[PDB]
Amino acid sequence: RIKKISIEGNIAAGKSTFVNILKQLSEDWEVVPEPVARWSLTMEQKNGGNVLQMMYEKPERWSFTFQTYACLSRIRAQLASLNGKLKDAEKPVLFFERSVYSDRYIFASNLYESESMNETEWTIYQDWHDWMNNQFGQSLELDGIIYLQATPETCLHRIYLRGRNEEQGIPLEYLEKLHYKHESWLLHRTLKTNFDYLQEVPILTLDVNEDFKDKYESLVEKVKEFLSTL
Amino acid sequence: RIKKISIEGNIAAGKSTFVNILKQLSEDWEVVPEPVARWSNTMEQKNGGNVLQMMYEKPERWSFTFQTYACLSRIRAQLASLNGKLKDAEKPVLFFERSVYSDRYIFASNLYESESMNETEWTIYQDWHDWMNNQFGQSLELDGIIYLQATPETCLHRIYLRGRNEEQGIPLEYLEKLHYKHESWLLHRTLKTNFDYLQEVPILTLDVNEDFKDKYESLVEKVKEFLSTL
Ligand SMILES: CCCc1sc(-c2ccc(OC)c(OCCNS(C)(=O)=O)c2)nc1CSc1nc(N)cc(N)n1
Ligand SMILES: CCCc1sc(-c2ccc(OC)c(OCCNS(C)(=O)=O)c2)nc1CSc1nc(N)cc(N)n1
Ligand SMILES: O=c1ccn([C@@H]2O[C@H](COP(=O)(O)OP(=O)(O)O)[C@@H](O)[C@H]2O)c(=O)[nH]1
Ligand SMILES: O=c1ccn([C@@H]2O[C@H](COP(=O)(O)OP(=O)(O)O)[C@@H](O)[C@H]2O)c(=O)[nH]1
């Protein structure tokens, strides 16, 4: 009976900011952080610690490997929040920091289109992704999507505006791709998929364009109004 | 209810011929051929030819991707049989051409030791393999193993007989290490895997150096006798 809601958005757009806020507003709300973030000392970390630097260091060698690991690690954290967090809340909501579809339809896709993965690497990844995401068939299935919307430029601010040694090289151009991949997926809804419920899940667009850090109340109101609809 | 037996042995031990021979003998007797062996000869088959072909040219680049895809293809292909085949035979037995256990502890373990997977790939694969098998491959658990123990030169000769222009190389030295790792897991029973039960799991081991595609009644008498103590 748990609602599962993915919060989408570009690098350093504020997804984690938002989910950190939402978690403390209700004791019936919990957050699943995205693993690549914790990567960015268990065996998942060193590995993702390793695979992330290796990806940065050379993407067209390491993208498949990185992509497959990011997603399995996501599929395992989300399974372990639903089966752990929140036992009998009246109104339980689980907020996911991104989803298995951002893994593929935004990130995996982009690397394929950036020629950082070949057709065999991309078809294999999809095969792996699609046969598996048809195994769980309604467990991880989303109830709603919330899209934090920044400009690649708002996002670019915040990437520097944000502290991680390794991230300092991310150039503007990486972002406009993901943005159009984001805008085209979650608004214009051109981008099609092989998950026969995703073209009917509803979406909440949210201008994180104005700083919303000590002025988060009306965003949170839209979220509450949205939840009531679902 | 459906009994699962793994057929294990070095490349060209004679697994595909023994298993083809066995399946003719009984309507209770069914088979799951190895995905890899099928690729040598459908998008999976489109993917499978290419990465195998890639894995010959540059094992050091392609072993993670090959080992992940080989194992994924076996699981799903063992599941399809398990979910459908033998629903009611009276005494159903499915013979697997190799297993997720050889995927990992012969071929991947060897690929890494010989430095075609670096350390991180091998740890990721091992993590992938634990979770992929626990979530999806559970009901594939083995009732026993038929280890078709042979020797190196036999196989080279048999590779030649088959005429497979890709393998006709394979260093007698590479046939010689794959050969050595099967003893440890199966012959001496030393290798403790990550899956505890196998330690108990009954193993039959047959010497098959001699041409058998005419004479195997003794090979089959020991199967039948093995299967009944199960
Ligand atoms: C934000 C830290 C993760 C990284 S690192 C990275 C990267 C690093 C170096 C790259 O090339 C030099 C690269 O892309 C190749 C070309 N793009 S570029 C930098 O404009 O020339 C991507 N992409 C990414 C995003 S891939 C990703 N996949 C997921 N499945 C989830 C997720 N959160 N992120
Ligand atoms: C028989 C077709 C599959 C191949 S191709 C292959 C290969 C091909 C070319 C190679 O070098 C040019 C090669 O070398 C591997 C490393 N060389 S070495 C002597 O160990 O240092 C391996 N190994 C293999 C076996 S790995 C494997 N894993 C599975 N899980 C299943 C399966 N059938 N095979
Ligand atoms: O309204 C906002 C949104 C984001 N940020 C900053 O932007 C950076 C990146 O945010 P986050 O890591 O939460 O973004 P995500 O990558 O999760 O979209 C962080 O330093 C945040 O403090 C901010 O100061 N105010
Ligand atoms: O007793 C035998 C078993 C096999 N073969 C031949 O050796 C080759 C390799 O055998 P197989 O495909 O069974 O090996 P595996 O499937 O174990 O790789 C094939 O062309 C077989 O016809 C043979 O001549 N005598």
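Residue numbering for chain B follows Swiss-Prot; the residues present correspond to positions 20-60, 72-260, in that order.
Method of determination (from the header): X-ray crystallography, 2.1 Å.
Just so you know, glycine gets a Cβ as well, placed from its N, Cα and C.
According to Swiss-Prot:
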- B:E127: active site, proton acceptor (ACT_SITE)
- B:28-36, B:188-192, B:240-242: ATP binding site (BINDING)
- B:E53, B:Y86, B:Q97, B:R128, B:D133, B:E197: substrate binding site (BINDING)
- B:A100 to V: Strongly increased catalytic efficiency towards deoxycytidine; when associated with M-104 and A-133 (MUTAGEN)
- B:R104 to L: Strongly increased catalytic efficiency towards deoxythymidine; when associated with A-133 (MUTAGEN)
- B:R104 to M: Strongly increased catalytic efficiency towards deoxycytidine; when associated with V-100 and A-133 (MUTAGEN)
- B:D133 to A: Strongly increased catalytic efficiency towards deoxycytidine; when associated with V-100 and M-104. Strongly increased catalytic efficiency towards deoxythymidine; when associated with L-104 (MUTAGEN)
Those recorded positions from B:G28, B:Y86, B:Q97, B:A100, B:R104, B:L191 that fall inside 10 A of B:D133 (mutagenesis position) by CA distance are B:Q97, B:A100, B:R104
Tell me, by DSSP, whether B:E127 (active site, proton acceptor) is helix, strand or coil? strand
Once you note that 11 residues are missing between B:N60 and B:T72, how far is one Cα from the other in Å? 13
B:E53 (substrate binding site) as reference: those recorded positions from B:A100, B:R104, B:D241 with C-alpha within 10 Å of it: B:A100, B:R104
Neighbour count check, CB within 10 A, over recorded positions B:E53, B:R104, B:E127, B:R188; minimum at B:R188
When the Cα of B:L191 (ATP binding site) is compared with the Cα of each of the recorded positions B:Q97, B:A100, B:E197, which one is closest? B:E197
Fewest other Cβ atoms within 10 Å: which of the recorded positions B:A31, B:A100, B:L191 wins that one? Let me know. B:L191
Within 10 Å of each Cβ, count the other Cβ atoms and name the one among the recorded positions B:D133, B:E197, B:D241 with the highest count. B:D133
Result for ligand 2 contact check over recorded positions B:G28, B:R104, B:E127, B:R188, B:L191 with Cβ cutoff under 6 A is none
Is any of B:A31, B:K34, B:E127 (recorded positions) within Cβ reach of ligand 4, i.e. under 6 A, and which? B:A31, B:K34
